Amino acid sequence: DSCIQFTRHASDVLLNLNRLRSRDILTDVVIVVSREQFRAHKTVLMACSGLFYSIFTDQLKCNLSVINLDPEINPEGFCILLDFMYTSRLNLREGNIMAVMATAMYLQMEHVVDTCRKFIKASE
Amino acid sequence: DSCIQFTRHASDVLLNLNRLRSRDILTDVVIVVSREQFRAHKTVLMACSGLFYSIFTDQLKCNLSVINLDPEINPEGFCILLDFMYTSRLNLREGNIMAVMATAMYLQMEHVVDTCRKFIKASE
Amino acid sequence: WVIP
Amino acid sequence: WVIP
Ligand SMILES: O=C1Cc2cc(Nc3nc(Cl)ncc3Br)ccc2N1
Ligand SMILES: O=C1Cc2cc(Nc3nc(Cl)ncc3Br)ccc2N1
Ligand SMILES: [Cl-]
Ligand SMILES: [Cl-]
(Lines of atoms letter the chains of each structure in order from A and count residues from 1; the text may use other names and numbers.)
(Lines give C-alpha, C1' and ligand atoms only; values in the text may rest on other atoms or scores of the structure.)
(Ligands and ions follow the chains in the order given, each with its own letter.)
Protein backbone atom coordinates (compact mmCIF):
# COMPACT_ATOMS: atom_id res chain seq x y z
CA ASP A 1 0.00 0.00 0.00
CA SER A 2 0.86 3.76 0.07
CA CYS A 3 0.44 3.99 3.91
CA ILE A 4 2.60 6.23 6.14
CA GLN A 5 3.57 4.85 9.58
CA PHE A 6 3.87 6.48 13.02
CA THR A 7 7.11 4.98 14.47
CA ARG A 8 6.16 5.43 18.15
CA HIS A 9 2.51 4.24 17.83
CA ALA A 10 2.98 0.64 19.10
CA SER A 11 5.09 1.85 22.08
CA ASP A 12 2.52 4.59 22.95
CA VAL A 13 -0.30 1.99 22.80
CA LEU A 14 1.56 -0.35 25.17
CA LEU A 15 2.41 2.56 27.53
CA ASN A 16 -1.35 3.40 27.66
CA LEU A 17 -2.31 -0.27 28.22
CA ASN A 18 0.18 -0.31 31.15
CA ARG A 19 -1.42 2.93 32.55
CA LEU A 20 -4.82 1.15 32.41
CA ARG A 21 -3.29 -1.86 34.23
CA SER A 22 -1.77 0.45 36.97
CA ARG A 23 -5.22 2.08 37.58
CA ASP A 24 -7.01 -1.33 37.31
CA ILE A 25 -9.12 -0.04 34.38
CA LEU A 26 -10.97 -2.64 32.27
CA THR A 27 -8.86 -5.53 33.66
CA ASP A 28 -10.97 -8.67 33.06
CA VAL A 29 -9.06 -11.52 34.65
CA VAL A 30 -7.16 -12.43 37.82
CA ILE A 31 -4.11 -14.74 37.46
CA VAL A 32 -3.56 -16.70 40.68
CA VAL A 33 0.03 -17.80 41.37
CA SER A 34 -0.06 -19.60 44.75
CA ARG A 35 -0.92 -16.95 47.47
CA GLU A 36 -0.60 -14.02 45.00
CA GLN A 37 -3.17 -12.46 42.61
CA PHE A 38 -2.39 -10.40 39.47
CA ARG A 39 -5.07 -8.44 37.61
CA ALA A 40 -4.60 -8.05 33.83
CA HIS A 41 -6.23 -7.67 30.41
CA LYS A 42 -6.89 -11.05 28.68
CA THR A 43 -5.97 -9.52 25.27
CA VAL A 44 -2.56 -8.33 26.45
CA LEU A 45 -1.81 -11.72 28.06
CA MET A 46 -2.78 -13.51 24.80
CA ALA A 47 -0.66 -11.08 22.73
CA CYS A 48 2.45 -11.96 24.86
CA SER A 49 2.07 -15.64 25.82
CA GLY A 50 1.39 -18.82 23.86
CA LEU A 51 -0.15 -20.32 27.03
CA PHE A 52 -2.65 -17.41 27.56
CA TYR A 53 -3.44 -17.39 23.81
CA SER A 54 -4.42 -21.11 24.03
CA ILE A 55 -6.37 -20.53 27.34
CA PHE A 56 -8.46 -17.57 26.25
CA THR A 57 -9.25 -18.99 22.75
CA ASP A 58 -10.75 -22.04 24.50
CA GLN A 59 -14.59 -21.83 24.20
CA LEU A 60 -15.01 -22.55 27.97
CA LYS A 61 -11.91 -20.91 29.50
CA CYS A 62 -12.40 -17.64 27.50
CA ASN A 63 -15.25 -16.84 29.99
CA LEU A 64 -13.34 -17.46 33.22
CA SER A 65 -12.50 -14.43 35.41
CA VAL A 66 -9.90 -16.42 37.46
CA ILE A 67 -7.03 -18.56 36.06
CA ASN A 68 -4.94 -20.65 38.47
CA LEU A 69 -1.36 -21.30 37.36
CA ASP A 70 0.59 -24.50 38.12
CA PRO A 71 1.73 -24.47 41.82
CA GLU A 72 5.40 -24.80 40.72
CA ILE A 73 5.19 -21.25 39.24
CA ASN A 74 7.01 -18.61 41.25
CA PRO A 75 4.93 -15.40 41.92
CA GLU A 76 7.99 -13.10 41.56
CA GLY A 77 8.91 -14.72 38.19
CA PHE A 78 5.33 -14.21 37.04
CA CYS A 79 5.33 -10.58 38.29
CA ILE A 80 8.58 -9.84 36.34
CA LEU A 81 7.06 -11.36 33.20
CA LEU A 82 3.71 -9.55 33.58
CA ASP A 83 5.68 -6.25 33.85
CA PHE A 84 7.63 -7.25 30.69
CA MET A 85 4.37 -7.93 28.81
CA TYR A 86 3.13 -4.39 29.53
CA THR A 87 6.45 -2.50 29.13
CA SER A 88 8.95 -4.50 26.88
CA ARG A 89 11.39 -4.27 29.87
CA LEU A 90 12.64 -7.41 31.59
CA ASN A 91 14.11 -7.19 35.11
CA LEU A 92 16.55 -10.10 34.65
CA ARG A 93 18.92 -10.61 37.63
CA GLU A 94 21.25 -13.42 38.78
CA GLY A 95 18.87 -14.08 41.71
CA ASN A 96 15.73 -14.39 39.57
CA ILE A 97 16.94 -15.74 36.14
CA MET A 98 16.12 -19.39 36.88
CA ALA A 99 12.53 -18.57 38.06
CA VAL A 100 12.02 -16.12 35.15
CA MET A 101 13.17 -18.69 32.54
CA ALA A 102 11.01 -21.50 34.06
CA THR A 103 7.98 -19.13 34.12
CA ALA A 104 8.66 -17.94 30.48
CA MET A 105 8.88 -21.60 29.30
CA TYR A 106 5.52 -22.40 30.99
CA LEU A 107 3.92 -19.18 29.61
CA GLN A 108 5.43 -19.87 26.13
CA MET A 109 7.27 -16.52 25.81
CA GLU A 110 9.97 -17.58 23.30
CA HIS A 111 12.04 -14.37 23.17
CA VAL A 112 12.29 -14.24 27.00
CA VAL A 113 13.32 -17.95 27.10
CA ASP A 114 16.02 -17.16 24.43
CA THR A 115 17.64 -14.23 26.36
CA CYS A 116 17.53 -16.27 29.63
CA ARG A 117 19.34 -19.21 27.95
CA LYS A 118 21.98 -16.78 26.53
CA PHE A 119 22.53 -14.99 29.90
CA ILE A 120 22.84 -18.40 31.66
CA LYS A 121 25.33 -19.72 29.00
CA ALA A 122 27.53 -16.59 29.54
CA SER A 123 27.86 -17.21 33.34
CA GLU A 124 28.83 -20.95 33.09
CA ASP B 1 16.56 0.06 36.85
CA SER B 2 18.92 -2.59 35.34
CA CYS B 3 16.21 -3.90 32.90
CA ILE B 4 16.96 -5.14 29.36
CA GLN B 5 14.40 -4.30 26.63
CA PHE B 6 13.06 -6.29 23.66
CA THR B 7 12.95 -3.71 20.80
CA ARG B 8 10.19 -5.45 18.79
CA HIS B 9 7.92 -6.29 21.78
CA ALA B 10 5.42 -3.39 21.43
CA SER B 11 5.10 -3.99 17.64
CA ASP B 12 4.62 -7.77 18.14
CA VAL B 13 1.92 -7.08 20.77
CA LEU B 14 0.04 -4.74 18.41
CA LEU B 15 0.38 -7.24 15.52
CA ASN B 16 -1.20 -9.93 17.79
CA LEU B 17 -3.99 -7.54 18.92
CA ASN B 18 -4.73 -6.90 15.19
CA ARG B 19 -4.82 -10.72 14.56
CA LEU B 20 -7.40 -11.00 17.38
CA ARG B 21 -9.42 -8.16 15.78
CA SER B 22 -9.30 -9.91 12.31
CA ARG B 23 -10.64 -13.18 13.85
CA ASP B 24 -13.15 -11.26 16.06
CA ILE B 25 -11.57 -12.73 19.22
CA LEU B 26 -12.44 -11.07 22.56
CA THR B 27 -13.80 -7.92 20.84
CA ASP B 28 -16.11 -6.30 23.43
CA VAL B 29 -17.70 -3.34 21.69
CA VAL B 30 -19.36 -2.35 18.41
CA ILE B 31 -18.76 1.22 17.12
CA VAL B 32 -21.69 2.35 14.98
CA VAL B 33 -20.89 4.97 12.31
CA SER B 34 -24.18 5.60 10.45
CA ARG B 35 -25.09 2.34 8.53
CA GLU B 36 -21.71 0.69 9.34
CA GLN B 37 -20.59 -1.36 12.38
CA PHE B 38 -16.98 -1.92 13.55
CA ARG B 39 -16.07 -4.49 16.20
CA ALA B 40 -13.05 -3.67 18.41
CA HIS B 41 -11.36 -4.03 21.81
CA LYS B 42 -12.28 -1.20 24.25
CA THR B 43 -8.69 -1.18 25.63
CA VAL B 44 -7.11 -0.64 22.20
CA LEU B 45 -9.60 2.15 21.37
CA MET B 46 -8.81 3.87 24.71
CA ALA B 47 -5.04 3.47 24.14
CA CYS B 48 -5.35 5.32 20.75
CA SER B 49 -8.12 7.91 21.20
CA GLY B 50 -8.80 10.63 23.77
CA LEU B 51 -12.53 10.31 22.97
CA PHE B 52 -12.65 6.49 23.63
CA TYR B 53 -10.49 6.94 26.75
CA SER B 54 -13.09 9.43 28.15
CA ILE B 55 -16.04 7.17 27.05
CA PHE B 56 -14.83 3.91 28.53
CA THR B 57 -13.59 5.48 31.83
CA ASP B 58 -17.15 6.78 32.35
CA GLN B 59 -18.81 4.68 35.12
CA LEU B 60 -21.96 4.17 32.96
CA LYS B 61 -20.55 4.08 29.41
CA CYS B 62 -17.75 1.62 30.36
CA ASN B 63 -20.49 -1.11 30.39
CA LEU B 64 -22.03 -0.37 26.99
CA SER B 65 -21.51 -2.93 24.20
CA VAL B 66 -22.60 -0.42 21.47
CA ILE B 67 -21.29 3.16 20.98
CA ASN B 68 -22.96 5.40 18.38
CA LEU B 69 -20.70 8.06 16.86
CA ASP B 70 -21.88 11.52 15.76
CA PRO B 71 -23.80 11.22 12.41
CA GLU B 72 -21.34 13.67 10.75
CA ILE B 73 -18.58 10.99 11.09
CA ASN B 74 -17.64 9.30 7.84
CA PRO B 75 -17.50 5.43 8.04
CA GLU B 76 -14.47 5.23 5.66
CA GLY B 77 -12.55 7.82 7.75
CA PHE B 78 -13.34 5.80 10.87
CA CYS B 79 -12.30 2.53 9.15
CA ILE B 80 -8.91 4.08 8.11
CA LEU B 81 -8.35 5.27 11.68
CA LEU B 82 -9.39 1.95 13.27
CA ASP B 83 -6.84 0.21 10.97
CA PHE B 84 -4.21 2.78 12.07
CA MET B 85 -4.95 2.09 15.75
CA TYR B 86 -4.23 -1.64 15.27
CA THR B 87 -1.27 -1.36 12.84
CA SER B 88 0.51 2.11 13.17
CA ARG B 89 -0.16 2.49 9.37
CA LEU B 90 -2.32 5.32 8.07
CA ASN B 91 -3.85 5.08 4.58
CA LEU B 92 -3.80 8.85 3.92
CA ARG B 93 -4.88 9.80 0.35
CA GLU B 94 -5.93 13.05 -1.37
CA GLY B 95 -9.50 11.66 -1.63
CA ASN B 96 -9.81 10.79 2.07
CA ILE B 97 -7.56 13.33 3.94
CA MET B 98 -10.40 15.72 4.84
CA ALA B 99 -12.61 12.89 6.27
CA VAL B 100 -9.61 11.30 8.07
CA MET B 101 -8.58 14.63 9.70
CA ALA B 102 -12.20 15.45 10.77
CA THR B 103 -12.55 11.91 12.24
CA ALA B 104 -9.11 12.14 14.02
CA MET B 105 -10.10 15.54 15.55
CA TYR B 106 -13.40 14.04 16.85
CA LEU B 107 -11.60 10.90 18.14
CA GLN B 108 -8.81 13.06 19.69
CA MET B 109 -5.90 11.35 17.87
CA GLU B 110 -3.36 14.22 18.02
CA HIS B 111 -0.53 12.69 15.95
CA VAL B 112 -2.94 11.81 13.09
CA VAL B 113 -4.41 15.38 13.19
CA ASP B 114 -0.80 16.76 13.02
CA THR B 115 0.25 14.74 9.90
CA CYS B 116 -3.10 15.60 8.17
CA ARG B 117 -2.56 19.34 8.80
CA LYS B 118 1.03 19.06 7.42
CA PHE B 119 -0.05 17.09 4.28
CA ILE B 120 -2.86 19.64 3.65
CA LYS B 121 -0.46 22.64 4.11
CA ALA B 122 1.94 21.09 1.51
CA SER B 123 -0.80 20.88 -1.21
CA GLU B 124 -2.09 24.52 -0.82
CA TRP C 1 5.89 9.59 10.50
CA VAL C 2 7.90 7.47 7.94
CA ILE C 3 7.50 5.58 4.65
CA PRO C 4 7.39 1.95 6.02
CA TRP D 1 17.44 -7.20 23.30
CA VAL D 2 19.11 -3.82 24.21
CA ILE D 3 20.16 -1.70 27.20
CA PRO D 4 17.27 0.90 27.18
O1 LIG E 1 6.31 -16.62 22.46
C2 LIG E 1 5.14 -16.48 22.13
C3 LIG E 1 4.30 -15.22 22.24
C4 LIG E 1 2.98 -15.63 21.66
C5 LIG E 1 1.79 -14.93 21.48
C6 LIG E 1 0.70 -15.59 20.90
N7 LIG E 1 -0.39 -14.76 20.57
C8 LIG E 1 -1.10 -14.72 19.41
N9 LIG E 1 -0.61 -15.39 18.36
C10 LIG E 1 -1.29 -15.29 17.23
CL11 LIG E 1 -0.59 -16.14 15.88
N12 LIG E 1 -2.40 -14.62 16.96
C13 LIG E 1 -2.89 -13.94 18.00
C14 LIG E 1 -2.28 -13.95 19.25
BR15 LIG E 1 -3.02 -12.94 20.66
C16 LIG E 1 0.82 -16.91 20.47
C17 LIG E 1 2.01 -17.61 20.66
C18 LIG E 1 3.07 -16.96 21.27
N19 LIG E 1 4.35 -17.44 21.57
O1 LIG F 1 -4.16 11.72 20.88
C2 LIG F 1 -4.47 11.07 21.87
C3 LIG F 1 -4.31 9.57 22.06
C4 LIG F 1 -4.82 9.35 23.46
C5 LIG F 1 -4.94 8.21 24.24
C6 LIG F 1 -5.45 8.31 25.54
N7 LIG F 1 -5.35 7.14 26.31
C8 LIG F 1 -4.91 7.01 27.59
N9 LIG F 1 -4.28 8.06 28.15
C10 LIG F 1 -3.81 7.89 29.37
CL11 LIG F 1 -2.98 9.27 30.03
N12 LIG F 1 -3.85 6.83 30.15
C13 LIG F 1 -4.46 5.77 29.60
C14 LIG F 1 -4.99 5.80 28.33
BR15 LIG F 1 -5.81 4.26 27.62
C16 LIG F 1 -5.78 9.56 26.06
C17 LIG F 1 -5.67 10.71 25.29
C18 LIG F 1 -5.20 10.59 23.98
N19 LIG F 1 -5.00 11.58 23.02
CL1 LIG G 1 8.62 -13.10 24.61
CL1 LIG H 1 -2.61 9.52 16.99
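Throughout, chain B uses Swiss-Prot numbering, with the displayed residues spanning 6-129 in order.
This entry, so its header tells us, was determined using X-ray crystallography, 1.8 Å.
Backbone N, Cα and C atoms are what each Cβ position is placed from, and that goes for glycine too.
Residues annotated as domain 'BTB' in Swiss-Prot, with sequence analysis given as evidence: B:32-99.
In the three-state DSSP scheme, B:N21 (mutagenesis position) falls into the helix class. Residue environment of B:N21 (mutagenesis position) contains 16 other Cβ atoms, counted within 10 Å of its Cβ in all protein chains. For the mutagenesis of B:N21 to K, Swiss-Prot gives this note: Abolishes interaction with NCOR2 and HDAC2, no effect on interaction with CTBP1 and transcriptional autoinhibition; when associated with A-116 and 376-Q--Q-379. The structure shown keeps the original residue.
Shown in sequence order, B:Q113 are the residues of the chain, 6+ apart in sequence, with a C-beta less than 8 angstroms from the C-beta of B:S59 (mutagenesis position). For the published mutagenesis B:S59 to A, Swiss-Prot gives the following note: Abolished ubiquitination by the SCF(FBXL17) complex.
Quoted from Swiss-Prot, the note attached to the mutagenesis of B:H116 to A states: Abolishes interaction with NCOR2 and HDAC2, no effect on interaction with CTBP1 and transcriptional autoinhibition; when associated with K-21 and 376-Q--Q-379. Classification of B:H116 (mutagenesis position) by DSSP places it within a helix. The C-beta environment of B:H116 (mutagenesis position), restricted to residues of the same chain at least 6 apart in sequence and closer than 8 Å, is empty.
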Going by Cβ pairs closer than 8 Å, show me which of the mutagenesis positions B:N21, B:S59, B:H116 neighbour chain A. B:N21, B:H116
